[PDB]
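Enquirer: Have a look at this one before I ask anything.
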Amino acid sequence: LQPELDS
Amino acid sequence: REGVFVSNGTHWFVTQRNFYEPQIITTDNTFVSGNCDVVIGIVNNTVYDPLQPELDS
Amino acid sequence: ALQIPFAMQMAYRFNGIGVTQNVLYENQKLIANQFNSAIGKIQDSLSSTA
Ligand SMILES: *[C@@H]1O[C@H](CO)[C@@H](O)[C@H](O)[C@H]1NC(C)=O
Ligand SMILES: *[C@@H]1O[C@H](CO)[C@@H](O)[C@H](O)[C@H]1NC(C)=O
């Protein structure tokens, strides 16, 4: 989730 | 991740072997290993990701 | 009897020994050559060693 959580 | 990929031709699903229970094919009920070239008899279908609409919300 | 493609049967034999089934499909030609060679050695064993 760490690199995906730009949202 | 468990069971078999199966199709009625119109759709693709996964189920355990010992009882038919079609589920959508996902990042949760599958695991990746490598590029497609190596596997004999592999097929193309869109693997869904449950996190995607939540990042879109 | 339920028909199943033989490579997928071997995949579920492999999960039966804790080797993850992608190890079969990534090595299928190699495994087929080993298995066919191993059956070949039985014929020589039986032909030589009554
Ligand atoms: C599967 O078998 C059919 C004939 O029954 C053949 O045309 C096809 O090329 C085979 N595919 C593979 C991946 O063995
Ligand atoms: C699967 O999709 C890729 C990329 O769209 C394509 O190159 C490939 O030919 C497709 N597979 C088959 C069996 O045609």
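Following Swiss-Prot, chain B shows residues 1091-1147, kept in their order.
Every residue gets a Cβ built from N, Cα and C, even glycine.
In case it's useful when we look at the structure, here is the feature table from Swiss-Prot:
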type    : residues         : note
VARIANT : B:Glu1092 to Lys : In strain: Theta/P.3
VARIANT : B:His1101 to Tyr : In strain: Theta/P.3
VARIANT : B:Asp1118 to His : In strain: Alpha/B.1.1.7
Enquirer: If you count other Cβ atoms within 10 Å of each one's Cβ, which of the variant positions B:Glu1092, B:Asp1118 has the most?
Expert: B:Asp1118
Enquirer: Express the distance between the Cα positions of B:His1101 (variant position) and B:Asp1118 (variant position) as a whole number of Å.
Expert: 19
Enquirer: Can you tell me how many other Cβ atoms are located within 10 Å of the Cβ belonging to B:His1101 (variant position)?
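Expert: I count 11 other Cβ atoms within 10 Å of it.
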Enquirer: Quick one: Cα separation, B:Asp1118 (variant position) versus B:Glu1092 (variant position), in Å?
Expert: 11
